[PDB]
Amino acid sequence: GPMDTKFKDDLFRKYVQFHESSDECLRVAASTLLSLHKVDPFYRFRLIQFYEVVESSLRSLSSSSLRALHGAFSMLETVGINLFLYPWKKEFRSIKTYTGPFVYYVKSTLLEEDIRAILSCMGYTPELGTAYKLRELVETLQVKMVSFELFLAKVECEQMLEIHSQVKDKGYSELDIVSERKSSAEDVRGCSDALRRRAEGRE
């Protein structure tokens, strides 16, 4: 079914409040939201094409993994947080992407067009494919919303890492885990149980 709006709205408000004032308590809530009431996987995200970006990364970028994706989404989340907290600062109206840790964590892991799409939701557009800049007036609510989905994305990577750990002896790839998680609305233990049973031949 649909995502729980009340739970999501409450979590969003607490996420913004937290940053305006460790996010582990927020991550526990996010982990609950991502499986709550058997929300369909295709309703977990509305601004990022999460499972498509993940599968593109795992298939196309050889250094990647769910761990690497966690790091890329975390770095992009921090870009968003800085922008909605400090939109007047030159260092966040123009961001550093062609050199520095952004190369190692994001360019290594997400396709260029997915970087561009995610950054566009924050109002960043590039020049010559780089030099991302906020060229129109900031829309902090939109920045907050995509930052929040990058937070959910990093947590969802944590969920899929956990699914894999619970069925780690059966020879599955991370791509196999992603396909179960996007196909089934079960929680983490449900997904791992299904993967185990399938590997055992029990359907």
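Our numbering is plain: 1 for the first residue shown, then up by one each step along the chain.
Method reported for this entry: X-ray crystallography, 1.5 Å.
Using N, Cα and C of the backbone, Cβ positions are placed for all residues, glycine too.
The annotation domain 'PUB' is assigned in Swiss-Prot to 68-140.
A helical conformation is recorded for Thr78 (mutagenesis position) in the three-state DSSP classification. In Swiss-Prot, the entry for mutagenesis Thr78 to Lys (Swiss-Prot position 94) states: Weak or no effect on interaction with CYLD. The structure shown retains the original residue.
Experimental mutagenesis at this site is recorded by Swiss-Prot as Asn82 to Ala (Swiss-Prot position 98), annotated: Weak or no effect on interaction with CYLD.
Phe92 (mutagenesis position) is surrounded by 21 other CB atoms, counting those within 10 A of its CB over all protein chains shown. In Swiss-Prot, a published mutagenesis experiment is listed as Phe92 to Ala (Swiss-Prot position 108), annotated Abolished interaction with CYLD.
In three-state terms derived from DSSP, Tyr98 (mutagenesis position) belongs to neither a helical nor a strand segment and is classed as coil. Spatially close to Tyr98 (mutagenesis position) yet at least six residues away along the chain are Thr130, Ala131, judged by Cβ distances under 8 angstroms. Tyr98 to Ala (Swiss-Prot position 114) appears in Swiss-Prot as a published mutagenesis result, with the remark: Reduced interaction with CYLD.
The Cβ of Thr99 (mutagenesis position) has 8 neighbouring Cβ atoms from other residues within 10 Å, across all protein chains displayed. A mutagenesis experiment is reported in Swiss-Prot for this position, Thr99 to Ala or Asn (Swiss-Prot position 115), and the note states: Reduced interaction with CYLD.
Across the mutagenesis positions listed here (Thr78, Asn82), the residue whose Cβ sits among the most other Cβ atoms within 10 Å is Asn82. 12 residues are missing from the deposited coordinates between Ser21 and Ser22, whose CA atoms sit 12 angstrom from each other. Nearest neighbour of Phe92 (mutagenesis position) by Cα distance, taken over the mutagenesis positions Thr78, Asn82, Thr99: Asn82. According to DSSP, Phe92 (mutagenesis position) is assigned to a helical segment.
Cα to Cα, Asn82 (mutagenesis position) and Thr99 (mutagenesis position) are separated by 18 Å. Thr78 (mutagenesis position) and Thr99 (mutagenesis position) are 17 Å apart (CA-CA, integer value).
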